[PDB]
Amino acid sequence: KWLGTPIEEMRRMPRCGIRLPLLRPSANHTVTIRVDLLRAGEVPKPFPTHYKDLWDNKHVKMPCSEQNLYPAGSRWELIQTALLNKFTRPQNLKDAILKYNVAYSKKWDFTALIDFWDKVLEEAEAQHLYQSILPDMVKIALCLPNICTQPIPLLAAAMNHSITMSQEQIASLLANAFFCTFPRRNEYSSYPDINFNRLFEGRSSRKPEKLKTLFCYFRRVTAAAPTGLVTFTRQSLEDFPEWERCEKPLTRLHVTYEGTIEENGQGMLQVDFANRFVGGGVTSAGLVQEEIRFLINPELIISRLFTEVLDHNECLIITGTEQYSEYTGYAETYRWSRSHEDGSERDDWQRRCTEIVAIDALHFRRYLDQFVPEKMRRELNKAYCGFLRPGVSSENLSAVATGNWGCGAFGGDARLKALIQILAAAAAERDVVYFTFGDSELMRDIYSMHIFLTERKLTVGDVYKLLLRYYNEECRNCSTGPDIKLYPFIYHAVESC
Ligand SMILES: Cn1c(=O)c2c(ncn2Cc2ccc(CC3C(=O)NC(=O)NC3=O)cc2)n(C)c1=O
């Protein structure tokens, strides 16, 4: 069921972790809670004590700002009046949300919300939804100015910057996104959507499963406030390796066709197969790896409030999100299963020991395009950025938990992408744990190539130069896919030398 290094020999957080420094705000680290009062098992206290507002192009525009206006009245006062009404039928909730979104009263479809409430839920489940969950969501949404008291900077392009906030603050913000209260988000063309209006549209059979997953989270965090923190870090590198000259050896590999990144990769650097707009279609139509992870760990979704579209040299690293739901299936078969009791330990900043990196692979309209050297180097550098932790010893780096990044809809070749990730992890001095989700032949193929290359002592540079040879000798002048596939080429090239 698995091959390579036993997964028990791979490094995992928290045990491999370095001692964290004292949490403190700085020019490159926004911290929205009182660090002097951070205590295990206690709800973090916001800093500052009273709400402070910034309404500009460098920060989130909060719905509770005095500058949030509507024809001139306070839009926040209007939001409060709209949402503080009894809901008893789904049209009530549609009408409430549109009271402060009048310009979208014809554009925004709520069919999936109406159908979930009227045509999917049983009567008692609907009753719990509108008598308990929705009012509790309103109340934490309207509590926003007492909870998120500090302006949140945008993580804009080329910024190296972290935001550390409480799970409770994220809950209040996500409740606002659900009720579609974020102004000017319906100057943000380079940011993902944040308001949930596209979750309410259409008749996809997966919308009830998305809604069940999110309401599971909203029921949990409004019933009992979570006590931990989450860190969002935008990382962009200015210097990338000279891959052809890299003399580093390959690291260890565990590869398996069973298990999942989230369950079996606990304490490891977990890859999110991201869209450059992070989260992809989580609050619209998509439901593959990235969207599933954003639904079962919804605190990931708030990255869309403040994370600008990723450039080629950038990633987003999120530490501390909690798993609230279990699921079955994938894509068209995804179903919400039950609530999840996250058993991850917390670090000395009270963050769950769960580290997720969003890295976006390229979309290849034509299969052979991905073997062009600039396109291979692009993917190597993206993965490297996602894996590198500058100034951390290899002993304190967990293994990378990943799989067929960019394959499927984006057209990536699984065997090439496996090799690219292996090279990037080697250069970042991390081991690899690779999940092939049922593809046992791919498991065997990746293991066999990895052991071949390691037993022959080939460096990262040795391998990269073979990839260039493959392009130049089998791809560049190809007429049709090439006659010879990548791994057969590599075997023949190395063995004949
Ligand atoms: C990353 N990862 C997986 O690869 C995975 C998985 N469970 C099964 N698989 C394998 C797999 C791969 C491709 C498709 C096709 C496809 C579709 O049929 N319909 C769409 O809409 N999109 C699509 O890509 C389905 C299934 N889990 C939990 C996971 O995390």
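Chain A is numbered as in Swiss-Prot; shown residues: 452-522, 532-646, 652-945, 947-963, in order.
Even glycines carry a Cβ here, placed using N, Cα and C.
The annotation active site is assigned in Swiss-Prot to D737 (among others) on the grounds of experimental evidence. The Cβ of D737 (active site) lies under 8 Å from the Cβ of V743, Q754, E755, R758, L765, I821, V822, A823, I824, each of these being in the same chain and 6 or more residues away along the sequence. When secondary structure is read from DSSP and collapsed to three states, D737 (active site) falls in the strand class.
The feature active site is assigned by Swiss-Prot to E755 (among others).
Cβ neighbour count for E756 (mutagenesis position) (all protein chains, 10 Å cutoff from its Cβ): 25. Under the DSSP three-state reduction, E756 (mutagenesis position) is assigned to helix. If you look up Swiss-Prot, you'll see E756 (among others) marked as active site, on the strength of experimental evidence.
Same-chain residues at least 6 positions away in sequence with a Cβ under 8 Å from that of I726 (substrate binding site) are, in sequence order, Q735, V736, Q754, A866, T867, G868, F900. The annotation substrate binding site is assigned in Swiss-Prot to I726, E727, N740, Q754, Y795, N869, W870, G871, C872, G873, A874.
The mutagenesis experiment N740 to A is recorded by Swiss-Prot, whose note states: Reduced poly(ADP-ribose) glycohydrolase activity.
According to Swiss-Prot, the experimentally introduced change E755 to A is described as follows: Abolished poly(ADP-ribose) glycohydrolase activity.
Swiss-Prot lists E756 to N among its mutagenesis entries, and the accompanying note reads: Reduces hydrolase activity.
Looking at Swiss-Prot, you'll find the mutagenesis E756 to A noted as follows: Abolished poly(ADP-ribose) glycohydrolase activity.
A874 (mutagenesis position) is surrounded by 12 other CB atoms, counting those within 10 A of its CB over all protein chains shown. Here Swiss-Prot notes a mutagenesis experiment, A874 to W, with the remark: Reduced poly(ADP-ribose) glycohydrolase activity.
According to Swiss-Prot, the mutagenesis experiment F875 to A carries the annotation: Abolished poly(ADP-ribose) glycohydrolase activity. Sequence-distant contacts of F875 (mutagenesis position), defined as residues of its own chain at least six apart whose C-beta falls under 8 angstroms from its C-beta, comprise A826, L827, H828, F829.
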Using Cα positions only, nearest of the recorded positions to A874 (mutagenesis position) (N740, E756, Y795): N740
Residues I726, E727, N740, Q754, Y795, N869, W870, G871, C872, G873, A874 [recorded substrate binders]: greatest CA to CA distance in Å: 21
Densest Cβ neighbourhood among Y795, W870 (binding-site residues), 10 Å radius: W870
Euclidean Cα distance (Å) for gap endpoints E652 and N646, 5 residues missing: 10
Coarse DSSP state, helix versus strand versus coil, of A874 (mutagenesis position): coil
Whole-number Å value for how far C872 (substrate binding site) lies from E756 (mutagenesis position) (Cα to Cα): 15
Unmodelled stretch of 9 residues - C-alpha distance in Å from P522 to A532: 5
Residues among the recorded positions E755, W870, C872 that border ligand 1 - Cβ under 6 angstroms, in sequence order: none
